[PDB]
Amino acid sequence: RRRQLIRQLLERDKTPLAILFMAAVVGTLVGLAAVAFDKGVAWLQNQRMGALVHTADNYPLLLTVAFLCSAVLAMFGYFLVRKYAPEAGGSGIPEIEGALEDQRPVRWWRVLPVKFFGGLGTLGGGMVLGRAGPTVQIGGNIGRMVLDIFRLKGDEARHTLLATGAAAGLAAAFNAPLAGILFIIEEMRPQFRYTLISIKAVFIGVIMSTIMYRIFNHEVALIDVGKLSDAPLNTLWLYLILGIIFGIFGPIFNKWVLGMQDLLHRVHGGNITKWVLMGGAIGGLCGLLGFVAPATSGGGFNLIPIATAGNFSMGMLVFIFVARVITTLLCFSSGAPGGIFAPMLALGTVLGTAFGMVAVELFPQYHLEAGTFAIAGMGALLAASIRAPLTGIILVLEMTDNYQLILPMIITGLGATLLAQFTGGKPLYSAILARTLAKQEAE
Amino acid sequence: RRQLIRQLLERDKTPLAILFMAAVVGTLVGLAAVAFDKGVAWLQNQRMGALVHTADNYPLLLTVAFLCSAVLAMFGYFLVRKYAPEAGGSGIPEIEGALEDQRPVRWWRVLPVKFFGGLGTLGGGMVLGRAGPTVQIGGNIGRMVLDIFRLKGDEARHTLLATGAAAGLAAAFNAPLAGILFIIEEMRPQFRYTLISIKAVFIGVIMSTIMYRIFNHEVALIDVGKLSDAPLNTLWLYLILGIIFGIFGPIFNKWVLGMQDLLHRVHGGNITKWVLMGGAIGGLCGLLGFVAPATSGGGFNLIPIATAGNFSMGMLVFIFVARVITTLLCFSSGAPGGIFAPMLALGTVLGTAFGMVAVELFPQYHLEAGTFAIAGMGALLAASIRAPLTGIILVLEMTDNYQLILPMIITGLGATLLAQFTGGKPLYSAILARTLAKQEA
């Protein structure tokens, strides 16, 4: 096989020009799509606030239109999914991961409108879910749809345009081009066998998608955290410890998200009406919590900078964490359309901050800032639950821009995946695809 | 499918032994890399102390500048031709070979040969990088602990070989991410599946980078400061720069391949003509290092100067041509030492030059030529080596101008795209191939 190689080596990186051009269009569409999804979710969350001001004096009335506004929008999303596209429940990352294995179908005529409007409801209602998976799935299907429409043939083309769709999808979700590309090559792609996914092509898709996002979202960042202090070498060991803490918690949280899926399934048994009704209840609880304790509901992105800047009491941190584990499991294990990836950012940030707090008072000799531990911990649940640490590290780097924390960030991340492995946890997206692949065969 | 469902549930369970051994490969490669660096530094330094000893007799000082580097050059050419031939050139093609199981890892030979051979060519002030050298050194370190501890299994051989190479590039650049990414973008077997644990490569990279930090803290290889942002309406200029690197990339690849040939005629294969030719090149370098330092040595020094726009357009044109010349002479000659890092200086300079023209052609854009230097730094890496993701992430790690990620990605993609379209090939793949084919003939 020496002679195959010499041939192969000299034929390396020659992606079919058609696949390259089509990547640019998948990128561009996924971009606009993602922008639209974001402005959408924003607007509805905003009307819901304008409605609370309409009734800003009658507290029990305002506690109700806060519930109902989100309850209704929740249901409309649960409904759109149970009725027209069931694969558009949950993240959408397990699903597109499935697709890349050729083990799940890409019914883009159904999921594009279902995910987009269904997500617009759950997210726009202020549920604890991310544009995370949603735009990843949306993007993959966009990729499928141009593959169909232009009738491009070949495995490479199917796998590539599916991959650049998902990567451009995560890029536009976070303004994170590198994190997008990396997610595909670390996690999204078929893990156990070779594939023909052009990286150069994924790159071109990611560029266009990120440029679209920039046309519409320039001048503002999803997280601004400022420039924090450096991390002394003698301070590193504290990050390995935080890594271990995430590493044992990671798997535990994975159990709860899987188990809660089960327990919530009993509430409806499979029935579109019990389900949708259960959805509006969860959704309603969220829109209510969004008024009476906003840090326990919604995306979580708002409280990330507040946590990092150390502006939360230790109590508030403990509160926000427990309350958010609770409402994250309720929202995601329920099957509503929308991911768990992004609410794990807020979860990690909070847990990390808390550790920085204790680290600071235990060692004034180190001149610590709890905010460096928030930043190490931001991608740490991503590392211990999803087991994509390289993506979490690079994502957080793209979002927070504190490169001088790369060593603590890597160390905590590795520490998370290592203790997540060693204590018996599994990659959550892999464990969800598997549950769903083994259910397809179970019946 | 039921295969997948069984596999999915068994995912990311690297054998604890492979994990622990990664930590030790990382730690050794680290110390090794640090030692190689302090070494190269010291010799370059003595050579300067020798020029001060004779600081009045210009034709004498032009001689001990030649000879000091000439001798050290030869000693390196010699150590390679005599004891380990696979330790000529970069060392990346070679470890890439190894990962395909198509080249051998004779660590008992190459560790000392690369390390002291490189110590001579680099420390003599030749135009080569610790680039490949520490990557090869690192892979062999990885091999050597694999042997020593007799770990069995393909995964263990491929992994510990990979973490060695990644920890090696990490330590060479203080670039942990760029290290890991180089393995998954370029170093690993490109055409088939393999069992290289990423988590394990990560652990090796951490330890290696930490070692480098114990000894090199408080200073950065490149400081460039925080440059301006890039307006959306300014992006198209970066796609143009990418195109320019994209057509040049392949041309430069031809020259590095061809010059290998032409320089081989000078010696025919003969250890004495070769080593003697080496000391001549090495001597020319150590001379240029005194009479025009920007045309010789690593190149890292002139990167910040270029980015800050402190070079005339003339000087930029000079430094570029002069450096194409002395890079081909130094690397195509077979001396131990990479082309990866001198391509950084080459791209930076070319980039700056473009920024210069961009600035005066469009004062409406409020440009700073230094943003084009930074987009262009990893652009030869993208158009010649065809590892743009590693180039982009490496430069980001070294220059810390994240607000330039879009221009940097755009120029990079623009490089690989026109490099492909104009018929160039990955230089490390073209060199490994050159060598796997002169082998079965």
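Shown for chain A, in order and in Swiss-Prot numbering: 17-459.
Per deposition record, X-ray crystallography, 3.0 Å.
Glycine is treated like the rest: Cβ placed from N, Cα and C.
DSSP assigns A:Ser107 (mutagenesis position) to coil in the three-state reduction, outside any helix or strand. According to Swiss-Prot, the chloride binding site annotation covers A:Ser107, A:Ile356, A:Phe357, A:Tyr445, on the basis of experimental evidence.
For A:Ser107 to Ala, Swiss-Prot lists a mutagenesis experiment annotated as follows: Uncouples chloride transport from proton transport. Taking all protein chains in view, 25 other C-beta atoms sit within 10 angstroms of the C-beta of A:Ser107 (mutagenesis position).
Its Cβ placed at the centre, A:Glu203 (mutagenesis position) has 20 other Cβ atoms within 10 Å. According to Swiss-Prot, the mutagenesis experiment A:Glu203 to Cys, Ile, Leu or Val carries the annotation: Abolishes proton and chloride transport.
Swiss-Prot documents A:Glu203 to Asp or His as a published mutagenesis change and attaches the note No effect on proton and chloride transport. DSSP gives A:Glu203 (mutagenesis position) a helix state.
Among the mutagenesis experiments that Swiss-Prot reports, A:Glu203 to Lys or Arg is described with the note: Decreased proton and chloride transport.
For the mutagenesis of A:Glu203 to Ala, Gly, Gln, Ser or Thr, Swiss-Prot gives this note: Abolishes proton transport, and reduces chloride transport. The structure shown keeps the original residue.
Quoted from Swiss-Prot, the note on the mutagenesis of A:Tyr445 to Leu is: Alters stoichiometry of proton/chloride exchange. Taking the Cβ of A:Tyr445 (mutagenesis position) as reference, residues of its chain lying under 8 Å away and at least six apart in sequence are, in sequence order, A:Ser107, A:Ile109, A:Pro110, A:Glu113, A:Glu203, A:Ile402.
According to Swiss-Prot, the experimentally introduced change A:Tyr445 to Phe or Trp is described as follows: No effect.
A:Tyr445 to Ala appears in Swiss-Prot as a published mutagenesis result, with the remark: Abolishes gating, permitting continuous rapid transit of chloride ions; when associated with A-148.
Report note: the chloride site is defined by A:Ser107, A:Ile356, A:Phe357, A:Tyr445, and the residues of the same chain whose CB lies within 8 Å of the CB centroid of those residues, excluding them, are A:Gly106, A:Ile109, A:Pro110, A:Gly146, A:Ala148, A:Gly149, A:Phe348, A:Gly355, A:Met360, A:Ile402, A:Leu444, A:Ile448. Binding of chloride is attributed in the record to A:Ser107, A:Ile356, A:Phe357, A:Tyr445, and the widest Cα separation among these residues amounts to 10 Å.
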